[PDB]
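K.L.:
My questions will all concern the structure given below.
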Amino acid sequence: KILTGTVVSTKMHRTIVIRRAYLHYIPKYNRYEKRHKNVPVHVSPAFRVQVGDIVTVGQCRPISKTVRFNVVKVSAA
Amino acid sequence: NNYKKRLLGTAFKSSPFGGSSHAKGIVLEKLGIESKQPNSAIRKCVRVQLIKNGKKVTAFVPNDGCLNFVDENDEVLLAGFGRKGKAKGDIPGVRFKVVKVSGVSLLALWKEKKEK
RNA sequence: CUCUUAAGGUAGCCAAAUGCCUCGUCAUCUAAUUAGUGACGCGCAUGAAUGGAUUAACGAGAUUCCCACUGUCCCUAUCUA
RNA sequence: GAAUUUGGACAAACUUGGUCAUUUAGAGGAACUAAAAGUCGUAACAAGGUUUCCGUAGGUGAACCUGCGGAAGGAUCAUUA
RNA sequence: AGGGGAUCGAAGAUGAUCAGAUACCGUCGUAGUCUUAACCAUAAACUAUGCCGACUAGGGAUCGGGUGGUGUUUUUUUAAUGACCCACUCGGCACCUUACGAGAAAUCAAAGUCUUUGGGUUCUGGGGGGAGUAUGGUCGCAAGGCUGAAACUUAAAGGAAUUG
RNA sequence: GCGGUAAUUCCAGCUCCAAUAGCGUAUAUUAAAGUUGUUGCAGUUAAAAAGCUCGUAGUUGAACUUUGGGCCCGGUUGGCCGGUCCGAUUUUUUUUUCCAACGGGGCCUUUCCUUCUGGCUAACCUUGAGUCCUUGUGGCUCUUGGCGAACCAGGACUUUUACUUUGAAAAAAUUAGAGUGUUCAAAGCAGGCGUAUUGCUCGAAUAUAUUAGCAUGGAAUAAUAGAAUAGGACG
RNA sequence: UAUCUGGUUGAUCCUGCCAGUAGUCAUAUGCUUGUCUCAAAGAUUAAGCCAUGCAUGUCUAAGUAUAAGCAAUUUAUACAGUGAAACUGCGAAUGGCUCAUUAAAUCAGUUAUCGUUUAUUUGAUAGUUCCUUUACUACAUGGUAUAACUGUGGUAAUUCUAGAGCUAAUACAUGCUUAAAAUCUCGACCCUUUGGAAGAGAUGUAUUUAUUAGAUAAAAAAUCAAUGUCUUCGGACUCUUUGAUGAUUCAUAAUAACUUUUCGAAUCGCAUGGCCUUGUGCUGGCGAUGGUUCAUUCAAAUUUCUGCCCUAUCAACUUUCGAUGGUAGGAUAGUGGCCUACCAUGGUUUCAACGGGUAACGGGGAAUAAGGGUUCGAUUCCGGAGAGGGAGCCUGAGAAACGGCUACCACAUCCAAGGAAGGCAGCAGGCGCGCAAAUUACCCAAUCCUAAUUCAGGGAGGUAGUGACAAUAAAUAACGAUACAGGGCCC
């Protein structure tokens, strides 16, 4: 696919931790529900920047024990 | 979002458990209770152990002329009279309440039906 | 209610290293317990620095258990100076 | 291959101890509840016959009493209106 | 834990009082009451009423700022000013006295608004009891605090008002 | 709540009530229940403000930046058939006779829609030859110069979301619901004409597809970021 | 398909329950029980335990049958049609039963596999094998080895099984074939150099590496060292052109070499009339059993994205190597910590990690909704997972298998005491368990499935039995009548 998020954990030579940030609704009203799952970056080459900032990344092939999405281009800076 | 509260709860594990339409079980003793305040009478009930849980309970042979069972051996089926977490009851602390038996009761019947 | 001497055992505590009867009664540990331990109290005769009740740790202190270990023993036998 | 067998990786299961989660036995002990009342004493209500309740701290046959300091959810006995 | 230690005053004594007095009435008196370094973190810890902003209606009275200043004296030979002080304002305070509107009432300037959303949020309640008990974990020196059940057991307990 | 000799509640007869091939009784649950509450609760005494402030996570947070005026094509509800505004119909007559409102696209105004290379159409600037007829801007054959974004595709760049609009795609039965006399019904997905020696004939619909994904049209409400020692911004 | 009612008081208003009152997907039980059509059914209890009988096997040409001692008919002779049973080959990985675990990518919706296997139906193909250089165990066909069968035997007994003798094959081995040229590397000799040269060697496919080609967004030239094509011999190349997809090292094409070496047609059936030269040769005409490498759907596998009921008296979690990652390697059908090693500290969490609970299979959908919601889920259909517990395997295209083995733990049966067997959570049926769920029946007819060209098999499925088990209907009376009327109706 292709998604986004704000890079969470810098340190891990070739594997940014970037946080993507859902927001779900429900019945009872639905305004307050500020969910957020975190996923891993990548991984086989280099060239990039640090914590904060938002990069693209897009489903690599099962690149390492659950780290399945390499980083395309850095959208945020 | 938020917030779950009290009232009726999940945890269960009572004394007939099966929310049974009864509970088979042998007739331990024939203990005719005794009425509560206001009203007053010798409330003929029966104590018995529940084949299932074994657990022992005592309940009114409630009929009207039928300590016919009253077979220390013989085995009624008991069965609560939803109070629910309570007893009726002129009849002091009796939980469930006599059912059918020796397995087969109108409780009076076969042949005819007598009464009560 | 009483007769009564200063006062008439208070917290607390036990068959206890004090209890006569006592091998106390009920449990508990046993195949089995005049041992142990846990309980219970008109305790012969427990009790408040005569110190009362607790109590970590300490113990060549008294007891009873379990495990391991084993000639203690069943059942004695052989070897060395 | 069969025998047979060297080392391995899986890995049952055996033992012994650990750790969870779910039940459960017991001398006795101490509550409660059905409790309407039996018996002692009157705490609360009428400033309940010592106004009452709030902590907290002693002391008690039971209810309680008392000590500091609150609140009226009050005494209206009324220095103010 | 030390300092002191007037007063009163748990415990404790005795004096009356009672059928019964371990009290209530005397009177001694321990602790405590004060104090410093350290704990304890409860109260009818009250206004039994969460915090923020709105809007909804009148008058009076006591704290800072505006003006007219008038009122009597400072400053003095006098004015003025000055000091209080009077009158109209506003600010914000603590409170009082009466409509719409709210409520079960009582009452309420909110306890008001919205059919029965609606401005944003923190918190607690779900019949009585059994109980703020059982257990667990934590806090503490202790007393205790904080967290906190279920079994069972009852149909009423409970507010306000109205009359005996 | 009944029952303490005259029982409207027990017992039993008579009768009568209710539902009936079916009624109890147990036991859950769902409703009633706005007694668990977003809609939609309560909290001064009735259950319920924490003693007091601090303050992290969370949940929320003043208003300002594009309007307002003008032009152009639109069919669907409409006042009768209708491409239709001074009328072609719904009127009292021995002429004067009212047009609605709804939504959509495009373009004008100090107003780039991302795009340079340039790639088509059918639309316009408008005329080289012409025109129809109801009073020529009621109609369009026509190709000379010559519209922007439809629009394909390499090649150069893009600030990130919520929300809301149709849309696609993936299941049948389940349910909503068209169709048809299964004797009616529950169902079923059959069926229906006749003209009966190889005849004809319709079906087997639609609907809901809800969170996330994809694709879309929108720029109100709400975030996000940008030029401050200029390390702005073009060509 | 928007309703409330009765109980705290002397009477009264308010909270708040309690209790009636209705529908079940809630089963049970009590009585009662006429017909109709529709039929749920041992899951809750105990994935507790099972007597016995059943449940899976299949073949038209089909690879396999024989001269009177495999033989049921009867003449096709040098094996006839006929068959038993045996080898073959398929199948048993469907189904049907069950939800114990399970807080998960389970499952749902959406994703892709530039991250891989796939028997089988299907669409598609392949002249190069010995060549050692004509007298190549031969292509007019190449060894064998064996079941069944025969006799010879053993054991209580099982689908027991020895040893002896026979024979088969699409079985195991085996391993012949056919065209023509094309440029390649050898370079004998030419006895010229601006080079020329024969014949003799290599080839197909798969497999192993390792190399190059894969074009391209703009448009034009000088330069080596090597090396082609035409030439008017000075020079010139204007002579080509290559997909597909967003994204490639792709697919498919070569250059070197390479392997206990893959692949190519030994089988069989109709069908004996045509070409011309007399057994011949071509001809093999039609269909089918095949084998190679492509996708084809049947599928499998992993796989993104978002959703997972109570609980804080569960706040810190994960490292003895794996928990995050990096290399590199080992395995895999194949990604990857999947596993190894080496190296680095990482990854999650109050936005609820982790842990605990589930009388938890998920989702279809079920029940009572004015709406908003509660509550339910293992009957059917999808997806999962398991056949006593638990591992490990052979078989294969496909299984961690139930109706297959192997061992352990667990039950538990027949024994000549030696030893041998087993898995009803498939139908029936029993015990047990409990509140709680039927028959040891009939059948292939239907629907379909499995085996090869038939019509074989199938407690999949369908019929019956049992069963007011929830549902649709709906008789237990219909007439007027005669008179008695007690009288009510306009007085």
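By the numbers in Swiss-Prot, the shown part of chain B spans 27-142.
Using N, Cα and C of the backbone, Cβ positions are placed for all residues, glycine too.
Okay, so Swiss-Prot annotates it like this:
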MUTAGEN   B:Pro64 to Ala  Lethal mutation
MUTAGEN   B:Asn65 to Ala  Lethal mutation
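Burial and contacts for the listed features, if you can.
P.N.:
Around B:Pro64 (mutagenesis position), taking its Cβ as the centre, 6 other Cβ atoms fall within 10 Å, counting all chains.
Here B:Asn65 (mutagenesis position) comes close to B:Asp116: these same-chain residues lie at least six apart in sequence, with C-beta atoms under 8 angstroms from its C-beta.
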